[PDB]
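Have a look at the structure below before the remarks.
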Amino acid sequence: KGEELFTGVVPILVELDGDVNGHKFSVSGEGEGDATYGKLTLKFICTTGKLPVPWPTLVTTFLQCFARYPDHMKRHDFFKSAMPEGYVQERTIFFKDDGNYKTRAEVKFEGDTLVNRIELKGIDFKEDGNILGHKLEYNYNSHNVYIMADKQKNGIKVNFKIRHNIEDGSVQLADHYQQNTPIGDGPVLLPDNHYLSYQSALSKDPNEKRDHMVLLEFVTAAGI
(Lines of atoms letter the chains of each structure in order from A and count residues from 1; the text may use other names and numbers.)
(Lines give C-alpha, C1' and ligand atoms only; values in the text may rest on other atoms or scores of the structure.)
Protein backbone atom coordinates (compact mmCIF):
# COMPACT_ATOMS: atom_id res chain seq x y z
CA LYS A 1 0.00 0.00 0.00
CA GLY A 2 2.75 2.41 1.07
CA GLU A 3 4.42 1.78 -2.30
CA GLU A 4 1.44 3.30 -4.13
CA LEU A 5 2.22 6.57 -2.41
CA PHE A 6 5.52 6.85 -4.32
CA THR A 7 4.46 6.18 -7.84
CA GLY A 8 5.31 9.73 -8.88
CA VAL A 9 6.96 12.91 -7.69
CA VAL A 10 6.41 13.70 -4.05
CA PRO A 11 6.72 16.99 -2.32
CA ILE A 12 8.90 17.11 0.69
CA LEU A 13 9.07 19.37 3.57
CA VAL A 14 11.92 19.46 6.12
CA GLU A 15 12.07 21.04 9.50
CA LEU A 16 15.05 20.91 11.82
CA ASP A 17 15.56 22.32 15.28
CA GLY A 18 19.12 22.02 16.54
CA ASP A 19 21.43 22.75 19.36
CA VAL A 20 25.12 22.17 19.01
CA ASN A 21 27.27 22.90 21.95
CA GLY A 22 24.71 25.41 23.12
CA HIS A 23 24.28 27.06 19.79
CA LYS A 24 20.68 26.92 18.83
CA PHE A 25 19.53 27.07 15.22
CA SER A 26 16.81 26.19 12.80
CA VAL A 27 16.57 25.02 9.20
CA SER A 28 13.77 24.70 6.82
CA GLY A 29 13.86 22.70 3.68
CA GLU A 30 11.74 21.77 0.76
CA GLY A 31 11.92 19.76 -2.42
CA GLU A 32 10.74 16.81 -4.43
CA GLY A 33 11.43 13.10 -4.30
CA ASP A 34 11.13 10.53 -7.04
CA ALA A 35 11.45 6.89 -5.89
CA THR A 36 11.08 5.60 -9.37
CA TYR A 37 14.38 7.13 -10.18
CA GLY A 38 15.60 7.12 -6.63
CA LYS A 39 16.21 10.90 -6.96
CA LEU A 40 15.84 13.66 -4.38
CA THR A 41 16.18 17.40 -4.79
CA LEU A 42 16.18 19.62 -1.75
CA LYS A 43 16.95 23.13 -0.60
CA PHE A 44 17.66 24.10 2.94
CA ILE A 45 17.70 27.43 4.56
CA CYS A 46 19.04 28.33 7.88
CA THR A 47 16.41 30.53 9.37
CA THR A 48 18.22 31.66 12.43
CA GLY A 49 21.17 33.26 10.69
CA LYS A 50 24.38 31.50 9.89
CA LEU A 51 24.61 27.75 10.40
CA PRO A 52 26.90 26.99 13.29
CA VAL A 53 28.15 23.80 11.71
CA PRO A 54 29.11 22.90 8.23
CA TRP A 55 26.27 22.01 5.97
CA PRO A 56 27.88 18.75 4.96
CA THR A 57 27.63 17.41 8.50
CA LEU A 58 23.86 17.63 8.12
CA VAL A 59 23.40 15.83 4.88
CA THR A 60 22.58 12.42 6.34
CA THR A 61 20.28 14.04 8.76
CA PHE A 62 18.29 15.92 6.17
CA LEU A 63 14.69 10.27 3.35
CA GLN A 64 15.42 6.69 2.77
CA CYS A 65 11.90 6.02 1.58
CA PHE A 66 12.92 7.60 -1.72
CA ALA A 67 15.29 4.79 -2.57
CA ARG A 68 14.75 3.10 -5.85
CA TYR A 69 14.17 -0.60 -5.01
CA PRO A 70 14.51 -2.84 -8.06
CA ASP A 71 11.40 -4.95 -8.74
CA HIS A 72 12.84 -8.12 -7.21
CA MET A 73 13.80 -6.40 -3.88
CA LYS A 74 10.46 -4.75 -3.54
CA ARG A 75 9.65 -6.99 -0.59
CA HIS A 76 12.51 -5.50 1.38
CA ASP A 77 11.37 -1.93 1.35
CA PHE A 78 10.64 -1.34 4.93
CA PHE A 79 10.58 2.37 4.41
CA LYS A 80 7.77 2.64 1.98
CA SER A 81 5.83 -0.11 3.78
CA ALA A 82 5.56 2.05 6.89
CA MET A 83 3.83 4.74 4.92
CA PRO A 84 1.86 6.78 5.35
CA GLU A 85 1.67 6.55 9.05
CA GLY A 86 5.51 6.79 8.75
CA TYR A 87 8.38 5.93 11.04
CA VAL A 88 10.76 7.23 13.55
CA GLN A 89 14.39 7.40 12.58
CA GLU A 90 16.94 7.77 15.36
CA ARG A 91 20.66 8.15 15.31
CA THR A 92 23.84 8.85 17.07
CA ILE A 93 26.63 10.07 14.91
CA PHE A 94 30.12 9.98 16.18
CA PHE A 95 32.56 12.26 14.67
CA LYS A 96 36.00 10.75 15.00
CA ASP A 97 37.97 12.60 17.66
CA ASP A 98 35.26 15.21 17.92
CA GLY A 99 31.70 15.29 19.33
CA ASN A 100 28.54 13.61 18.34
CA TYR A 101 25.08 14.34 17.18
CA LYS A 102 21.94 12.74 18.42
CA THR A 103 18.93 12.99 16.28
CA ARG A 104 15.36 11.93 16.35
CA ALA A 105 13.15 12.33 13.34
CA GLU A 106 9.59 11.52 12.37
CA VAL A 107 8.95 10.82 8.73
CA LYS A 108 5.47 10.63 7.46
CA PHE A 109 2.84 12.03 5.31
CA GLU A 110 0.90 15.07 6.28
CA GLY A 111 -1.55 15.30 3.50
CA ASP A 112 0.03 14.90 0.12
CA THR A 113 3.35 15.96 1.54
CA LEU A 114 6.12 13.88 2.88
CA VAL A 115 7.34 15.51 6.05
CA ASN A 116 10.60 15.06 7.94
CA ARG A 117 10.76 16.74 11.31
CA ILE A 118 14.01 16.51 13.08
CA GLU A 119 15.41 17.29 16.49
CA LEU A 120 19.18 17.46 16.82
CA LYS A 121 21.47 17.73 19.83
CA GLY A 122 25.21 18.04 19.42
CA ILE A 123 27.74 17.75 22.22
CA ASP A 124 31.45 17.60 22.94
CA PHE A 125 32.53 19.42 19.91
CA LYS A 126 36.00 20.81 20.03
CA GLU A 127 36.14 24.54 19.35
CA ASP A 128 39.19 23.99 17.24
CA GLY A 129 37.88 20.77 15.57
CA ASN A 130 36.85 20.28 11.97
CA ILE A 131 33.24 20.81 12.80
CA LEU A 132 33.16 23.99 14.84
CA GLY A 133 36.27 25.02 12.91
CA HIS A 134 34.41 24.86 9.60
CA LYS A 135 37.19 22.93 7.90
CA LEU A 136 35.12 20.58 5.72
CA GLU A 137 35.02 20.80 1.96
CA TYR A 138 31.65 21.57 0.39
CA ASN A 139 31.20 18.26 -1.38
CA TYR A 140 30.24 14.72 -0.62
CA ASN A 141 31.54 11.25 -1.07
CA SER A 142 29.59 8.10 -2.11
CA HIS A 143 28.63 5.56 0.53
CA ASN A 144 26.69 2.37 1.21
CA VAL A 145 24.03 2.19 3.91
CA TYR A 146 23.63 -1.19 5.58
CA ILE A 147 20.35 -2.54 6.59
CA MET A 148 19.54 -5.31 8.95
CA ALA A 149 16.17 -6.34 10.34
CA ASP A 150 15.43 -6.08 14.00
CA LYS A 151 12.61 -8.51 14.67
CA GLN A 152 12.36 -7.84 18.35
CA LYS A 153 11.89 -4.13 17.73
CA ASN A 154 9.77 -4.59 14.63
CA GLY A 155 12.11 -2.29 12.77
CA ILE A 156 15.50 -2.03 11.26
CA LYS A 157 18.99 -1.38 12.36
CA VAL A 158 21.35 0.66 10.14
CA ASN A 159 24.97 1.43 10.14
CA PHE A 160 27.44 3.25 7.96
CA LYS A 161 30.47 5.37 8.02
CA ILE A 162 30.64 8.74 6.32
CA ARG A 163 33.94 10.17 5.11
CA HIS A 164 34.05 13.94 5.12
CA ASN A 165 36.71 15.56 3.06
CA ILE A 166 38.81 18.04 4.96
CA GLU A 167 40.30 21.18 3.47
CA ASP A 168 43.80 19.92 4.40
CA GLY A 169 43.31 16.86 2.30
CA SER A 170 42.54 14.59 5.18
CA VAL A 171 39.32 12.79 5.98
CA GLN A 172 36.95 13.14 8.85
CA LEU A 173 34.96 10.18 9.83
CA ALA A 174 31.39 10.13 11.03
CA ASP A 175 30.08 6.89 12.36
CA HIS A 176 26.33 6.47 12.05
CA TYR A 177 24.25 4.22 14.27
CA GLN A 178 20.63 4.25 13.26
CA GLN A 179 17.29 2.76 14.19
CA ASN A 180 13.92 2.90 12.49
CA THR A 181 10.59 2.06 14.01
CA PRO A 182 7.13 2.31 12.72
CA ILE A 183 4.73 4.77 13.96
CA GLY A 184 1.56 2.82 13.19
CA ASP A 185 0.37 -0.66 14.31
CA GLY A 186 -0.02 -1.95 10.78
CA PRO A 187 2.20 -4.55 9.28
CA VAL A 188 5.63 -3.66 7.89
CA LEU A 189 8.19 -5.39 5.80
CA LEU A 190 11.21 -6.76 7.67
CA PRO A 191 13.89 -7.10 5.07
CA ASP A 192 16.78 -9.33 4.45
CA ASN A 193 20.21 -7.87 4.72
CA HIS A 194 20.91 -5.35 2.03
CA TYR A 195 22.19 -1.87 1.40
CA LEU A 196 21.46 1.46 -0.19
CA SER A 197 23.86 3.08 -2.53
CA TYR A 198 24.12 6.83 -2.25
CA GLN A 199 25.54 9.53 -4.45
CA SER A 200 25.27 13.23 -3.65
CA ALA A 201 26.03 16.69 -4.99
CA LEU A 202 26.00 19.96 -3.05
CA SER A 203 25.39 23.31 -4.47
CA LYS A 204 24.14 26.86 -4.03
CA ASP A 205 21.41 29.00 -5.35
CA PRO A 206 22.85 32.12 -6.84
CA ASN A 207 19.78 34.19 -5.96
CA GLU A 208 19.51 32.93 -2.45
CA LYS A 209 20.66 35.38 0.17
CA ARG A 210 20.24 33.31 3.28
CA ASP A 211 22.76 30.70 4.42
CA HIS A 212 21.71 27.66 2.58
CA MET A 213 22.29 24.49 0.73
CA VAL A 214 21.03 22.81 -2.36
CA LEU A 215 21.18 19.04 -2.11
CA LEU A 216 20.93 16.40 -4.66
CA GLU A 217 20.83 12.69 -3.87
CA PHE A 218 20.71 9.47 -5.91
CA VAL A 219 19.84 6.30 -3.95
CA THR A 220 19.49 2.85 -5.13
CA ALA A 221 18.92 -0.40 -3.26
CA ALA A 222 21.05 -3.45 -3.70
CA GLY A 223 22.58 -6.55 -2.24
CA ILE A 224 19.76 -9.08 -2.96
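Shown for chain A, in order and in Swiss-Prot numbering: 3-64, 68-229.
Any Cβ shown, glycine's included, is placed from N, Cα and C.
Quoted from Swiss-Prot for the published mutagenesis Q69 to H: In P4; leads to no detectable fluorescence. In mut2.2; shifts fluorescence lifetime from 3.03 to 1.94 ns; when associated with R-30 and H-145. In mut3.3; shifts fluorescence lifetime from 3.03 to 1.88 ns; when associated with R-30; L-46 and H-145. The DSSP secondary structure for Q69 (mutagenesis position) is helix. Other C-beta atoms found within 10 angstroms of the C-beta of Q69 (mutagenesis position) number 21, with every protein chain shown included.
Within 10 Å of the C-beta of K79 (mutagenesis position) there are 13 other C-beta atoms, taking all protein chains into account. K79 to R appears in Swiss-Prot as a published mutagenesis result, with the remark: In Topaz; shifts the major emission and exitation peak up to 20 nm; when associated with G-65; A-72 and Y-203.
In sequence order, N105, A179, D180, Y182 constitute the residues six or more apart from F99 (mutagenesis position) in its chain with CB-CB distances below 8 Å. Following the DSSP three-state reduction, the secondary structure of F99 (mutagenesis position) is strand. As a published mutagenesis entry, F99 to S appears in Swiss-Prot alongside the note: In alphaGFP/cycle 3 GFP; improves folding at 37 degrees Celsius, reduces aggregation at high concentrations, and increases the diffusibility of the protein inside cells; when associated with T-153 and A-163.
The mutagenesis experiment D103 to E is recorded by Swiss-Prot, whose note states: In mut1.27; shifts fluorescence lifetime from 3.03 to 2.85 ns; when associated with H-145. When Cβ atoms from all protein chains are considered, those within 10 Å of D103 (mutagenesis position) total 20, not counting its own.
A C-beta separation below 8 Å, combined with a sequence spacing of at least six in one chain, links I128 (mutagenesis position) to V22, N23, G104, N105, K107. What Swiss-Prot notes for the published mutagenesis of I128 to V is this: In EBFP2.0; shifts the excitation and emission spectra to shorter wavelengths and increases quantum yields compared to BFP; when associated with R-30; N-39; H-66; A-72; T-105; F-145; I-150; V-155; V-171; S-198; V-206 and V-224.
Mapped onto three states, the DSSP output places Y145 (mutagenesis position) in coil. Taking a C-beta cut-off of under 8 angstroms and a sequence separation of 6 or more, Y145 (mutagenesis position) has the following same-chain neighbours: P58, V61, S205, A206, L207. Annotation of the published mutagenesis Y145 to A in Swiss-Prot: In Cerulean; leads to improved quantum yield, a higher extinction coefficient and is 2.5-fold brighter than ECFP; when associated with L-64; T-65; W-66; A-72; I-146; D-148; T-153 and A-163; the original residue is retained in the structure shown.
Among the mutagenesis experiments that Swiss-Prot reports, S147 to P is described with the note: Increases fluorescence at warmer temperatures such as 37 degrees Celsius. The number of other CB atoms found within 10 A of the CB of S147 (mutagenesis position), across every protein chain shown, is 10.
Here the Cβ of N149 (mutagenesis position) has 14 other Cβ atoms within 10 Å, regardless of which shown protein chain they belong to. For the published mutagenesis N149 to K, Swiss-Prot gives the following note: Increases fluorescence at warmer temperatures such as 37 degrees Celsius. In Esmerald; leads to brighter fluorescence; when associated with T-65; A-72; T-153 and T-167. In VisGreen; leads to brighter fluorescence; when associated with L-64; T-65; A-72 and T-167.
One mutagenesis experiment catalogued in Swiss-Prot, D155 to V, is accompanied by this note: In EBFP2.0; shifts the excitation and emission spectra to shorter wavelengths and increases quantum yields compared to BFP; when associated with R-30; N-39; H-66; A-72; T-105; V-128; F-145; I-150; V-171; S-198; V-206 and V-224. In the three-state DSSP assignment, the secondary structure recorded for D155 (mutagenesis position) is strand. For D155 (mutagenesis position), the same-chain residues lying six or more positions away in sequence with a CB closer than 8 A to its CB are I161, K162, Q184, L195.
For the mutagenesis result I167 to T, the note given in Swiss-Prot is In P11; increases fluorescence at 475 nm excitation and at warmer temperatures such as 37 degrees Celsius. In Esmerald; leads to brighter fluorescence; when associated with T-65; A-72; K-149 and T-153. In VisGreen; leads to brighter fluorescence; when associated with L-64; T-65; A-72 and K-149. Long-range Cβ neighbours of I167 (mutagenesis position) (same chain, at least 6 residues apart, Cβ-Cβ under 8 Å): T62, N146, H148, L178, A179, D180, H181.
Among the mutagenesis experiments that Swiss-Prot reports, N198 to I is described with the note: In mut2.1; shifts fluorescence lifetime from 3.03 to 2.50 ns; when associated with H-145 and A-176. Other Cβ atoms within 10 Å of the Cβ of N198 (mutagenesis position) number 11 in total over all chains.
For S202 (mutagenesis position), applying a Cβ distance below 8 Å and a minimum sequence separation of six or more within one chain yields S147, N149, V150, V224, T225, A226, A227. As a published mutagenesis entry, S202 to F appears in Swiss-Prot alongside the note: In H9; increases fluorescence at 395 nm excitation; when associated with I-203.
Following the DSSP three-state reduction, the secondary structure of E222 (mutagenesis position) is strand. Under 8 Å, Cβ to Cβ, and six or more positions away along its own chain, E222 (mutagenesis position) finds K41, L42, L44, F71, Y203, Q204, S205. Looking at Swiss-Prot, the entry for mutagenesis of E222 to G says: Suppresses the 399 nm excitation peak, leaving only the longer wavelength peak at 475 nm.
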(request) Based on DSSP, name the secondary structure state of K79 (mutagenesis position): helix, strand or coil. (result) helix
(message) Using DSSP and collapsing to three states, where does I128 (mutagenesis position) fall: helix, strand or coil?
(response) strand
(request) Express the distance between the Cα positions of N198 (mutagenesis position) and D103 (mutagenesis position) as a whole number of Å. (result) 31
(message) Please report the Cα separation of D103 (mutagenesis position) and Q69 (mutagenesis position) in Å, rounded to an integer.
(response) 26
